[PDB]
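Chemist: Encoded as structure tokens, here's the structure I'll be asking about.
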Amino acid sequence: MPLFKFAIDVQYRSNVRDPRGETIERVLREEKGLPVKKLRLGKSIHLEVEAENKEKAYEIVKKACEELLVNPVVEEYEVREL
Amino acid sequence: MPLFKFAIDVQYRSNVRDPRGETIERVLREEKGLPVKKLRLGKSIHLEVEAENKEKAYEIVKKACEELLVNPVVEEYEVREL
Amino acid sequence: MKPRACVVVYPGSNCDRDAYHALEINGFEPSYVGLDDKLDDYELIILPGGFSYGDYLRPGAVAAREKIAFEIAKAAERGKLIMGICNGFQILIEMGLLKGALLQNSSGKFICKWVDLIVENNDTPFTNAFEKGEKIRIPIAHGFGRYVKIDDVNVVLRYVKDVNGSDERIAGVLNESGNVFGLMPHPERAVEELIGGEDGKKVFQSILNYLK
Amino acid sequence: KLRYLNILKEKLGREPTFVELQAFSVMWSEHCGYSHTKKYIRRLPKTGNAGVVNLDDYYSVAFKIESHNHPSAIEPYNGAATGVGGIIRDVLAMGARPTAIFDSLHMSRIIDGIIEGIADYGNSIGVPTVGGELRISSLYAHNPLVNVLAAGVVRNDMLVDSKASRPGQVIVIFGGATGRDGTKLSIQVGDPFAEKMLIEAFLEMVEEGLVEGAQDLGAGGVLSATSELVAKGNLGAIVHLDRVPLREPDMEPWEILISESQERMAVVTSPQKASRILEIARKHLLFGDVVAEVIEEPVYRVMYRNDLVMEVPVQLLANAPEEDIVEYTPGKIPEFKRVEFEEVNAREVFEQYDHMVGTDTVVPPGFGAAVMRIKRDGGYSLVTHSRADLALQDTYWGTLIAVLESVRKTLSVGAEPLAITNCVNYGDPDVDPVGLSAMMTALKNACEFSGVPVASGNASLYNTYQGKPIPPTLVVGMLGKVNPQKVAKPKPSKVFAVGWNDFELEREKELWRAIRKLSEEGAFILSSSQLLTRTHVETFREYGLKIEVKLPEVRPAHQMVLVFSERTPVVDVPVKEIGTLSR
Ligand SMILES: Nc1ncnc2c1ncn2[C@@H]1O[C@H](COP(=O)(O)OP(=O)(O)O)[C@@H](O)[C@H]1O
Ligand code: NA
């Protein structure tokens, strides 16, 4: 029964407005003054999985994303290992 | 001149229990039946920095964290390049 | 001797007691329906407001992937009128009975105010007791009320001004057929003049008018 | 427990174990011990349950106020959030549905963190936040205060006790998981979702008639809950810690006892009715089991299966060492200078709170006092006030005017007062045990003058930074009986300033009986420290009204209110016409 650590990076589409993030860009340039343009905000989900191999383990993560974790309407995701 | 892409992976510390991630962990294992042990749910912030060297860029992201994005009390973080 | 209606109590719903009451004093016979229950016997299915499953991953997404979805979808295709309010709208977009999505308000956090709306469409089983463009006062409570248009959907209710920064100031949408209603403003609060207004008991009088 | 150790050794007759040392370091603390306040608290006139007031003989309102300033100091969000949690449960323990919450905030700036704290929690449990305070001054800068006041309605034929009545009974613990929560071992996040499942779970156990007694699990946890449940009953208990719902099974017996984990509740029932109580918990996604047994002998036995860990007399835990009072006698009403408190717009703070849920809110916040209803009956009016700016110059008269100006705001809507709820936010009580007395005696005398009793209270002492104490702030919480139909709703009228510019207690009752003769007459009254605030003009604009007046400048300590009637008010007190409220 082997474990496979994963980390899903979820973000809003590169053309879907995120004013929660434009508000963060406002502050830490005008109130904290750092040269940091172009900032998006999203979710970061870490999850360990039990399976036979690594290719069948990635299948569980990819399932969980389609039918719960990620909203296929305005969110895009990219998964990596840990 | 120049550009520097980054990605911050924020999460609640090891000792602090996150009910948000624990209610979803309990859903993906009992309601969706996928063998998933032990989830964490955090924030992932992408930001582009305008600095000098690779060194000056990393410490910019670090000041924007300790002063706003990452709460030093309950949140932990690890940054990676893009 | 009166029509049958139901309010779905999802683990975490707050505006169920408000839906029941709003249905009782407006000619219906409400009954609380939980999970694993059947919705065949009812003529109106109300999906209540509040924080279903504490809005833990995303609003009502943990409630959209529940067992009574297979029962709401069955009632949707059959043609029985379904109205999802504040949190219920968020459930219907995650179930797929309604087009688009609901994200966080532009103005960062929660809004609880008495908002002015214009009914851009009657000839809708939920808005035929109103004129074409009546200025009605009906309340809200958002933290995720920013509507985003994905398909040329049927606009019903529009805010007067700019609240969430919802595309084309959209407050309420309809289905393809016209049996499923998506609403952001709470109509179960504008029934008595004690709480504030009565402009919203006409949303219910419109449902009795469809059921001849 | 820096000097109270020597007092414990002579009552036990030996040295304490590691289980007892950690037990009495939390039980005999200043939070759930009340050493510098217990003796003063008996001198104040009360209302056989502490926390409930009879409203209609059919119904009764339950309310209390707690202070979570300490966890809000380190972390703002998870501090105020935790605060609404512990007070909501202390109201639910009386079998009442939480119907209204209040937030008394005192900070340097409108800290987005504390605000979003009460919001994400209050809105998630479907309890309307129908009002609160926002006293912003740079005097609180390094020491913020957060007093949350939860309120609930209940039938008198469904009321629940707060003690174990007879032996042969069992105490059931249910709710969330019990883990390691007590900058390391003191920070915890609240689960408002489990709190809602805890409310609907408990309220079904009440209607099923299986609740014979109950207590919340906030400070101290399982220890301060099962011990205070048999201490007010003069009986005892045998606690089995192996039956407690653990999150981490690798916990040592003392950590299960001292665990200050949230979303937990304690219920006292009979062993035949326990098989039906656990099925209600498992239905509401909660975990629970039978933990303690109520015996006849007044002793507290704690064991972990078969082996023991601690055994001490029950009354030695609930009763902390009572310190001696330094009775204070009243001096002359001083000449008060105005202390500048930043005049802010409260709309920006409460438009972030769901103040309409439950559909029971008749008067939304903005114009001071808030009025509610019970959907059939009748209603109640709650107000929260603290004259912090006056309390600085005079620890007595500042605190006394706070209790009186509270009763002034309760009569402004059209409600006849019923009870008060105190909250003492004093600095260091050993360096100045004199100022604490001027406050407690200011609340004792102000309750005899108005004849208004105190239902429940609280006290959070030792609030210092650099060693310098905090301005002595007493937060009062009023409750009044009113008819939801006979309420003042803002109509277009002429504004009249009634009362006098100066203050004199010798003729204060004459303003109260002047406001009464104006409310059942159908007028809108407004009693405020600065007569009319930024908040009042903004809540007036939401009703589509604009106000243009010449506010007669009054002294900080005053007896004046603004009346919005149709014709010139007929009362035995100065009536001056100051303007209008058109459109
Ligand atoms: N932080 C807050 N949360 C909720 N309501 C608030 C808050 N602050 C002020 N209010 C409400 O605004 C009104 C008080 O306004 P304020 O300017 O303090 O005048 P007053 O001295 O009469 O309280 C009351 O309804 C009060 O409950
Ligand atoms: Na308590």
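Chain D uses Swiss-Prot numbers throughout; the residues present, in order, are 2-48, 52-186, 203-603.
Per the header: X-ray crystallography, 3.5 Å.
Backbone N, Cα and C atoms are what each Cβ position is placed from, and that goes for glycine too.
Quick paste of what Swiss-Prot says about this protein:
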- D:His72: active site, proton acceptor (ACT_SITE)
- D:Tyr35, D:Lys68, D:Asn442, D:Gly477: ATP 1 binding site (BINDING)
- D:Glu70, D:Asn478: Mg(2+) 1 binding site (BINDING)
- D:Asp107, D:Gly136, D:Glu137, D:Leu138, D:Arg139, D:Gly388, D:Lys429, D:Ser549, D:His556: ATP 2 binding site (BINDING)
- D:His32 to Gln: Loss of FGAM synthase activity (MUTAGEN)
- D:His32 to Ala: Loss of FGAM synthase activity (MUTAGEN)
- D:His72 to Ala: Strong decrease of the binding affinity and 20-fold decrease of the catalytic efficiency for FGAR. It has no effect on the ATP binding site, however it affects binding of FGAR (MUTAGEN)
- D:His72 to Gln: 200-fold decrease of the catalytic efficiency for FGAR. It has no effect on the ATP binding site, however it affects binding of FGAR (MUTAGEN)
Chemist: Find the shortest Cα-Cα separation between D:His72 (mutagenesis position) and the binding-site residues D:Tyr35, D:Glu137, D:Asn478, D:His556, and name the residue that gives it.
Modeler: D:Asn478
Chemist: Pick out which of the recorded positions D:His32, D:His72, D:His556 has the most other Cβ atoms within 10 Å of its own Cβ.
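Modeler: Answer returned by the neighbour count: D:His72.
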Chemist: Given that 16 residues are missing from the model between D:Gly186 and D:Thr203, what is the Cα-Cα distance between those two, in Å?
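Modeler: Both gap-flanking Cα atoms are 11 Å from one another.
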Chemist: Taking Cα-Cα distance, which of the binding-site residues D:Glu70, D:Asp107, D:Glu137, D:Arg139, D:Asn478, D:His556 are within 10 Å of D:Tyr35 (ATP 1 binding site)?
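Modeler: Neighbours among binding-site residues, in sequence order: D:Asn478.
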Chemist: With the ATP 1 site defined by D:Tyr35, D:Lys68, D:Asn442, D:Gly477, which remaining residues of that chain have Cβ atoms positioned within 8 Å of the Cβ centroid?
Modeler: D:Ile42, D:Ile69, D:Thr441, D:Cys443, D:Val444, D:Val474, D:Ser476, D:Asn478, D:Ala479
Chemist: Closest of the binding-site residues to D:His32 (mutagenesis position), Cα to Cα, picking from D:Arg139, D:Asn442, D:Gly477, D:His556?
Modeler: D:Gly477
Chemist: Go through the binding-site residues D:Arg139, D:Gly477, D:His556 and pull out the ones with a Cβ less than 6 angstroms from some atom of ligand 1.
Modeler: none
Chemist: Would you list, in sequence order, the binding-site residues among D:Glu70, D:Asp107, D:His556 whose CA lies within 10 Å of the CA of D:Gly477 (ATP 1 binding site)?
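Modeler: Near D:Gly477 (ATP 1 binding site), where near means Cα within 10 Å, the binding-site residues are D:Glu70.
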Chemist: Could you tell me the whole-number distance in angstrom separating the Cα atoms of D:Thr48 and D:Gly52, on either side of the 3 residues that were not modelled?
Modeler: 8
Chemist: If you measure Cβ to Cβ, which of the binding-site residues D:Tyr35, D:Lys68, D:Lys429, D:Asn442, D:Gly477, D:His556 are under 8 Å from chain B?
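Modeler: Listed binding-site residues passing the 8 Å Cβ cut to B: none.
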Chemist: From the Cα of D:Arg139 (ATP 2 binding site) across to the Cα of D:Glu70 (Mg(2+) 1 binding site), what is the distance in angstrom?
Modeler: 17
Chemist: Using DSSP reduced to three states, classify D:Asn478 (Mg(2+) 1 binding site) as helix, strand or coil.
Modeler: coil
Chemist: Can you tell me which of the binding-site residues D:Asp107, D:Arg139, D:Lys429, D:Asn478 is spatially closest to D:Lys68 (ATP 1 binding site)? Compare CA atoms only.
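Modeler: Of the binding-site residues D:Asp107, D:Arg139, D:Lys429, D:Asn478, D:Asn478 has its Cα closest to that of D:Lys68 (ATP 1 binding site).
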Chemist: Just checking the binding-site residues D:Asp107, D:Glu137, D:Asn442, D:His556: which sit within 10 A of D:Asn478 (Mg(2+) 1 binding site), CA to CA?
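Modeler: Near D:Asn478 (Mg(2+) 1 binding site) by Cα: D:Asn442.
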